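**Student:** Starting off with a structure, shown below.
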Amino acid sequence: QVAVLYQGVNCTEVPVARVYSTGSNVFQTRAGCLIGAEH
Amino acid sequence: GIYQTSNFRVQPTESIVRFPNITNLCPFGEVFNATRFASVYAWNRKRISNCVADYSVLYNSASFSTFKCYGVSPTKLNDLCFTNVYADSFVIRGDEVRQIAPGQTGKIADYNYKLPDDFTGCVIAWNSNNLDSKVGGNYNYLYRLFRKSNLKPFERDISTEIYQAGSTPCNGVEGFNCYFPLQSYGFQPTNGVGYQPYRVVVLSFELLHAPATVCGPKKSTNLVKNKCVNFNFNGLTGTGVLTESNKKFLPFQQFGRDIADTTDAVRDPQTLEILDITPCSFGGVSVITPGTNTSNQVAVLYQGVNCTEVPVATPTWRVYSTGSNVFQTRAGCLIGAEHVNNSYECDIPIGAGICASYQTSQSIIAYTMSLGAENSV
Amino acid sequence: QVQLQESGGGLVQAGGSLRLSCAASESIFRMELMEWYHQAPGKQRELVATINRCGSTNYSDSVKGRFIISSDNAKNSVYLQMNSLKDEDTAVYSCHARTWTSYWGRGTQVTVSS
Amino acid sequence: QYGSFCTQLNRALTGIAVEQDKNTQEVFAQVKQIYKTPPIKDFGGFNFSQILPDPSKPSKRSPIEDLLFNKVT
Amino acid sequence: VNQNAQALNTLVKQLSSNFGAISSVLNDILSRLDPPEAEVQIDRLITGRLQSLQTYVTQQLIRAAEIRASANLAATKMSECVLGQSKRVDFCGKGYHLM
Amino acid sequence: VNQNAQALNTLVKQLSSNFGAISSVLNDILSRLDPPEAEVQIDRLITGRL
Amino acid sequence: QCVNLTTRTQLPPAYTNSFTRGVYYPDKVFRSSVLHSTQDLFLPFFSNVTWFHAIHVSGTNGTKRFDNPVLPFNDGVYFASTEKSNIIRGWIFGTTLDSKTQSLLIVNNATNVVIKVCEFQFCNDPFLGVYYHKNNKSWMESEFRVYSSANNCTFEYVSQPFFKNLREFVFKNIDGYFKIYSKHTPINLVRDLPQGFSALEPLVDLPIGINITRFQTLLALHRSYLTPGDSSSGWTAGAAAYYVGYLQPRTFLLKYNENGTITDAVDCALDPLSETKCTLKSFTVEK
Ligand SMILES: *[C@@H]1O[C@H](CO)[C@@H](O[C@@H]2O[C@H](CO)[C@@H](O)[C@H](O)[C@H]2NC(C)=O)[C@H](O)[C@H]1NC(C)=O
Ligand SMILES: *[C@@H]1O[C@H](CO)[C@@H](O)[C@H](O)[C@H]1NC(C)=O
Ligand SMILES: *[C@@H]1O[C@H](CO)[C@@H](O)[C@H](O)[C@H]1NC(C)=O
Ligand SMILES: *[C@@H]1O[C@H](CO)[C@@H](O)[C@H](O)[C@H]1NC(C)=O
Ligand SMILES: *[C@@H]1O[C@H](CO)[C@@H](O)[C@H](O)[C@H]1NC(C)=O
Ligand SMILES: *[C@@H]1O[C@H](CO)[C@@H](O)[C@H](O)[C@H]1NC(C)=O
Ligand SMILES: *[C@@H]1O[C@H](CO)[C@@H](O)[C@H](O)[C@H]1NC(C)=O
Ligand SMILES: *[C@@H]1O[C@H](CO)[C@@H](O)[C@H](O)[C@H]1NC(C)=O
Ligand SMILES: *[C@@H]1O[C@H](CO)[C@@H](O)[C@H](O)[C@H]1NC(C)=O
Ligand SMILES: *[C@@H]1O[C@H](CO)[C@@H](O)[C@H](O)[C@H]1NC(C)=O
Ligand SMILES: *[C@@H]1O[C@H](CO)[C@@H](O)[C@H](O)[C@H]1NC(C)=O
């Protein structure tokens, strides 16, 4: 299991940006968009 | 002190050539002596393989108006080898001979014969006024003047549909904005030199990593092993020492590369044997010396090399040079210095615990460095 | 779109027959793992049946003999047929998948009448 | 035709080469003599066999030295 | 060790690029062409290889300076923490230093 | 002192190289060619000296 | 000549995966103990490969048909066949598969495999009749019912006359050259290709230099067309089969062993973990 991090982008353009596969725990941080990890 | 002065390398003592076993003659007479040449749009294709070819005869035949070459000098063509040769021919006016060269735009260039920008090969053009021109006019050669889009390089277009210049669909019927797909050539002797018939032949080579079949005229030498020799296997050249390699080559494999830029192994073309490739030898030359104030005798160090080969490594202070103890060290072989058992503090470092100094058969002496006086508490 | 939707839940008397069917938009085959989870009220979630990509199938001890998990490769989904239903089988069923990140579905509350 | 661009590169590499040996000499050549522990290990109950040299091994190293040497490839 | 090895390997790998030429191997260019274009290719090859060498040398110099700083610190530690007893706190390990 | 002096001397010595150009003197190239190719020669020299 | 097929029926096509299947040596060179990254047309890992039963069986009682539709040829086709009775016997390639344009014929026969490049006149149902039990004795008698007329035989190659098994084939048509990569492997109880890893070596490079867009398959007509026999005309009721894959532009990281044989590889564009592996040029990644 791995988690991807996008640098400095709102978690709104990440879908239309290895598919994202819709919204599944799209927790957002100051570093950017974090995918695949629970808070 | 110690100074790095220059570098040495074993000179190649021999050059060998190994070429395939083919003994056929390539049929250039057929392609160049053909009475009838194809049209511009269709042209022709004739692969050539499994034969020897003498390009010198074609070059010096002096019956060709143009002999321009791209990616290769025509003079060296005999030396080189290729997998196969593709030959194409057609007829073109003297004015339009320019449009054959790649990276150029022209009606012929854009609609009949497009050459790739990275094209390797040569194009041969010579006038055929006395052959392809008739008094009544040779109209058998066709002219394509309109196409929907520019053709891809090395692409043949044969469709004879009637292109629609305007909005009206021709539907296979000529008329307004509908023209004949392939116009005719007005080849008459009355036409000017720029309109005279010229027969154009283009030769394309395939310099690809594969067994060659169109090697030029050359003789195969014998395999000498365990020595620094210039080798030329199937066109590729180099210099090194070749030995017997145990690498189990696959039947479809030819070369061997481990660091992706060195061909450490190769297969002989005639005898299907695998042999590894190693660079002959090299290294820097360093000179050990006390101050010139002291004396003039000096000792040389060939760094990082077996010194069995250093006699064969004009100044030439080697060969006849036997010294007194040409003894190997981890840094290499030391020439002109005497080995001593007694240990002293180091003053002129060499490496791996070896130190040299000048004191009262050769003046310069080498020894293992002493860390200092011993003591016991 | 819900990348994995589940269907088949509802009320049923004990000893009946039922077929939980959860379908996923993505290929069921590169997903590498299908599994089913049901949690009893007042109890923790537990695994029911797992089917890996290779084809190995495992069932819980209270699952053997009756519940069989299957996946037809015509409409991408996974099938789970229930029979000989008993009352403690009543729970909230959810099918789990994990290609390289957990996925979950909702619904399918089964009730066994006794 | 590019002049003497080669010489400075050779010189810089040689300078680095000398600097490495200078570093080693400075960091380790701190004692002018060589001492040896007495064969008697009577140190009031203090044991140093872990850090003292081991004559049995082919390389005169302490066991810790052996472990460290085998660790780094 | 890994950084030095990787830098060396990267330097070796640069030998296979074309730098805008028609082949990355010098011998084939020499054996295939005439001087009036041989040098036209060799100049580009030389420029590319030179600039890669320059990059490698600069990086090596910086790394050497850093290693030298580390070595100087190690030498001071050798001189103080081992040959005597130092009162500087946290210089020879956490807590009061003994030997 | 020696390192500084030698570096300076190496810098000044580089002025005599051609870098693939016709000649290493700006004035001679300017005094013999028209702008179209004089530009090429100065381009090569500029690259090398930079 | 060509004869018609009587019973057709239908059955929805099936699917299966090709996990780590269909890898071939890109170039002809030798490596050893070095992982190397290449870039060529490969079959993507975990791909949806179509499934065809050689005998389109409507019922195991004996209702049979041939599953041989014309299929596209888009930048390569991955072909493999598991079988026990040599049902597959060749393929035809082209654009329209008619006498108008040239087509490539490659067919295996009970005597020898034959390679021809002519303007054949293909029928709707080309096949190879088999009379294994049609005659009195049990012996192998074949039948040629592929095309009607052949013209402009530009190229010709023939061979000398002569427990499920997989036979992978990879076809690629570039620069006017046709490439064939094959491999043989014994196998058992495999309704679908099993998982593992194998390398396909080149078999022959061949300079047809024509246009291929579509292709079909040649099968063995174990039955007759008028009246085969009692029932179960197809062998083992459609157990013989083959699968079709489509290669796409990808980027792979092949790993060579000490013997120079490819052992494992990864798909750089499948999941973030593989992207990391390709970037770090290793098969193991630390925290
Ligand atoms: C110093 O310590 C070492 C261990 O670090 C002791 O060596 C051990 O000796 C006992 C019995 O003599 C053996 O059973 C162990 O196997 C030894 N260990 C090792 C690692 O060799 C040694 O005896 C100690 N010496 C003193 C004087 O205390
Ligand atoms: C993302 O967009 C929403 C839209 O209103 C906004 O509220 C939020 O602040 C944005 N986040 C960042 C990090 O810009
Ligand atoms: C942490 O606790 C707060 C309540 O104090 C809650 O609102 C929040 O959702 C919790 N965070 C998570 C990740 O559950
Ligand atoms: C071709 O090879 C064979 C054996 O390898 C040899 O006998 C024959 O002489 C070769 N051909 C020529 C023209 O030398
Ligand atoms: C055509 O053939 C003749 C003899 O067959 C030969 O002398 C002549 O050189 C050939 N033409 C060319 C262009 O070489
Ligand atoms: C160099 O030689 C001169 C003349 O023999 C001598 O006076 C001088 O001392 C020498 N220098 C050294 C450093 O010995
Ligand atoms: C190279 O030197 C070694 C000594 O370390 C010797 O054993 C070996 O035979 C030498 N090789 C040759 C080719 O002289
Ligand atoms: C040193 O002495 C040994 C005898 O113990 C002898 O074998 C060796 O050759 C000597 N070496 C030198 C350099 O005198
Ligand atoms: C993949 O194959 C499955 C059969 O299991 C099918 O349902 C699905 O539609 C296919 N998906 C694609 C993208 O071809
Ligand atoms: C093919 O052969 C037919 C006669 O069999 C002939 O009419 C036609 O021109 C030929 N075409 C080519 C391209 O050879
Ligand atoms: C191949 O045939 C198709 C017709 O089906 C045509 O559109 C295409 O241009 C052809 N390709 C080439 C390279 O001639």
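Chain E is numbered as in Swiss-Prot, which gives 952-1050 for the residues shown.
Just so you know, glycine gets a Cβ as well, placed from its N, Cα and C.
In Swiss-Prot, a natural variant is listed as E:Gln954 to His, annotated with the note In strain: Omicron/BA.1, Omicron/BA.2, Omicron/BA.2.12.1, Omicron/BA.2.75, Omicron/BA.4, Omicron/BA.5, Omicron/BQ.1.1, Omicron/XBB.1.5, Omicron/EG.5.1. The natural variant E:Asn969 to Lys is recorded by Swiss-Prot, whose note states: In strain: Omicron/BA.1, Omicron/BA.2, Omicron/BA.2.12.1, Omicron/BA.2.75, Omicron/BA.4, Omicron/BA.5, Omicron/BQ.1.1, Omicron/XBB.1.5, Omicron/EG.5.1. One natural variant catalogued in Swiss-Prot, E:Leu981 to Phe, is accompanied by this note: In strain: Omicron/BA.1. Quoted from Swiss-Prot, the note on natural variant E:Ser982 to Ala is: In strain: Alpha/B.1.1.7. The annotation that Swiss-Prot gives for the naturally occurring variant E:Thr1027 to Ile reads: In strain: Gamma/P.1.
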**Student:** Give the distance between the Cα atoms of E:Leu981 (variant position) and E:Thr1027 (variant position), rounded to the nearest whole Å.
**Tutor:** 56
**Student:** What whole-number Å value do you get for the CA-CA distance of E:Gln954 (variant position) and E:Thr1027 (variant position)?
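**Tutor:** Spelling it out, the Cα of E:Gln954 (variant position) and the Cα of E:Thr1027 (variant position) are 26 Å apart.
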**Student:** Do any residues at least six apart in sequence from E:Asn969 (variant position), in the same chain, have a Cβ closer than 8 Å to its Cβ, and if so which, in order?
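**Tutor:** Sequence-distant Cβ neighbours: E:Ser975.
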**Student:** Say we define neighbours as other CB atoms within 10 Å of the CB. Which of the variant positions E:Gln954, E:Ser982, E:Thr1027 has the fewest?
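**Tutor:** With the variant positions E:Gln954, E:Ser982, E:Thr1027, fewest surrounding Cβ atoms within 10 Å: E:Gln954.
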**Student:** With DSSP assignments reduced to helix, strand and coil, which class does E:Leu981 (variant position) get?
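**Tutor:** In the DSSP reduction, E:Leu981 (variant position) maps to helix.
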**Student:** For E:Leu981 (variant position), list the number of other Cβ atoms lying within 10 Å of its Cβ atom.
**Tutor:** 14
**Student:** From the Cα of E:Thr1027 (variant position) across to the Cα of E:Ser982 (variant position), what is the distance in angstrom?
**Tutor:** 59
**Student:** Using Cβ atoms only, which of the variant positions E:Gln954, E:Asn969, E:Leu981, E:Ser982, E:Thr1027 are under 8 Å from chain B?
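**Tutor:** Qualifying residues, whose Cβ lies under 8 Å from chain B: E:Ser982.
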**Student:** For E:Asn969 (variant position), just give me the three-state DSSP call.
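**Tutor:** Looking at the DSSP assignment, E:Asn969 (variant position) belongs to neither helix nor strand, so coil.
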